[PDB]
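Chemist: There's a structure below that I have some questions on.
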Amino acid sequence: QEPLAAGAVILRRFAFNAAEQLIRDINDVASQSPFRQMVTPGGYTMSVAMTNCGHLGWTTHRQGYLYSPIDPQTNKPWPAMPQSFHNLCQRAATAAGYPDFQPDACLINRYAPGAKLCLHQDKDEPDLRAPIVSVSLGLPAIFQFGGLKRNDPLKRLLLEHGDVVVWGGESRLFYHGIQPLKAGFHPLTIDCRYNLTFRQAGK
DNA sequence: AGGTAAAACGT
DNA sequence: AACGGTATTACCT
Ligand SMILES: O=C(O)CCC(=O)C(=O)O
Ligand SMILES: [Mn+2]
């Protein structure tokens, strides 16, 4: 438990032991709602490929960003959140000082070499102020963690296989991002990084 | 009036 | 290549 910011911590290798089962369950989720690179409202295709599980999934569409109970590609609900995901999230949130966290949304991110996620905020969903639990699997990536304003100084932190990052409270709306993924090998993911992002998006 | 796109090129 | 412009507007509700 290292102190990243007010209300924020990195739990290094927290999910290392859980990783093989997490990846099996990523493959199961994606067999039903495949990874897809989403198109921004402005018309650009994201380099990260995404899917979701749980009741609500993050998605783009023409009018903005949305949490949706239906996968717009399959027109079916997102797959149920795997118990391995829910258990890991709960254990990490508790260790980070958020024992009451009840996620209903898990965004699954797949990074090929070169893929990035530019600095952004996970904005508040209506009447909600729950933390974010973020699990890294596979190849290492440089995570940017800033402040409430885009130009606030960035911390740059390598996130390796099994690292969990949790933010909330005062740091809930902090800008953050992932720098372009370096090519490499990992025994469990082969050639990519995955990330699991747990949120409470629904009342 | 308040929130949201940019979770996306130039120096 | 780290930093910051752009949304300094145009829409929605
Ligand atoms: O891949 C990561 O570590 C961060 C992902 C993220 O910020 C997101 O999906 O909102
Ligand atoms: Mn995010």
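Throughout, chain A uses Swiss-Prot numbering, with the displayed residues spanning 12-214 in order.
Heads up, the Cβ atoms here are built off N, Cα and C, so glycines get one too.
Grabbed the feature section from Swiss-Prot, which reads as follows:
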MUTAGEN   A:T51 to A  Slightly reduced activity towards single-stranded DNA containing 1-methyladenine. Reduces affinity for undamaged DNA
MUTAGEN   A:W69 to A  Abolishes activity towards single-stranded DNA containing 1-methyladenine
BINDING   A:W69, A:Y76, A:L77, A:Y78, A:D135, A:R161  substrate binding site
MUTAGEN   A:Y76 to A  Reduces affinity for damaged DNA and activity towards single-stranded DNA containing 1-methyladenine
BINDING   A:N120, A:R121, A:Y122, A:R204, A:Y205, A:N206, A:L207, A:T208, A:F209, A:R210  2-oxoglutarate binding site
BINDING   A:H131, A:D133, A:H187  Fe cation binding site
MUTAGEN   A:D135 to A  Abolishes activity towards single-stranded DNA containing 1-methyladenine. Alters substrate specificity, so that the enzyme gains activity towards single-stranded DNA containing 1-methylguanine
MUTAGEN   A:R161 to A  No effect on enzyme activity. Decreases affinity for damaged DNA
Chemist: Could you work out which of the recorded positions (A:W69, A:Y122, A:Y205) has its C-beta surrounded by the smallest number of other C-beta atoms within 10 A?
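Modeler: Among the recorded positions A:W69, A:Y122, A:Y205, the sparsest Cβ neighbourhood within 10 Å belongs to A:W69.
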Chemist: Anything from the recorded positions A:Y76, A:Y78, A:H131, A:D135 with its Cβ under 6 A from ligand 1? List those in sequence order.
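Modeler: Near ligand 1: none of them.
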Chemist: At a 10 A cut-off on CB-CB distances, which of the recorded positions A:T51, A:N120 has the highest count?
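Modeler: Of the recorded positions A:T51, A:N120, the highest Cβ count within 10 Å belongs to A:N120.
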Chemist: Anything from the binding-site residues A:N120, A:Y122, A:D133, A:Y205 with its Cβ under 6 A from ligand 2? List those in sequence order.
Modeler: A:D133
Chemist: Which residue, out of the recorded positions A:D133, A:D135, shows the minimum number of other Cβ atoms inside 10 Å of its Cβ in this structure?
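Modeler: Each of the recorded positions A:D133, A:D135 was scored by Cβ atoms within 10 Å; lowest is A:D135.
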Chemist: I'm trying to understand the geometry here, so how far is the Cα atom of A:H131 (Fe cation binding site) from the Cα atom of A:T51 (mutagenesis position), in Å to the nearest whole number?
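Modeler: About 13 Å separates the two Cα atoms.
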Chemist: Per 10 Å Cβ neighbour count, which of the binding-site residues A:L77, A:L207 ranks highest?
Modeler: A:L207
Chemist: Could you list the residues of the same chain, at least six apart in sequence, whose Cβ is under 8 A from the Cβ of A:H187 (Fe cation binding site)?
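Modeler: Correct list: A:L130, A:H131, A:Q132, A:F154, A:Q155, A:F156, A:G157, A:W178.
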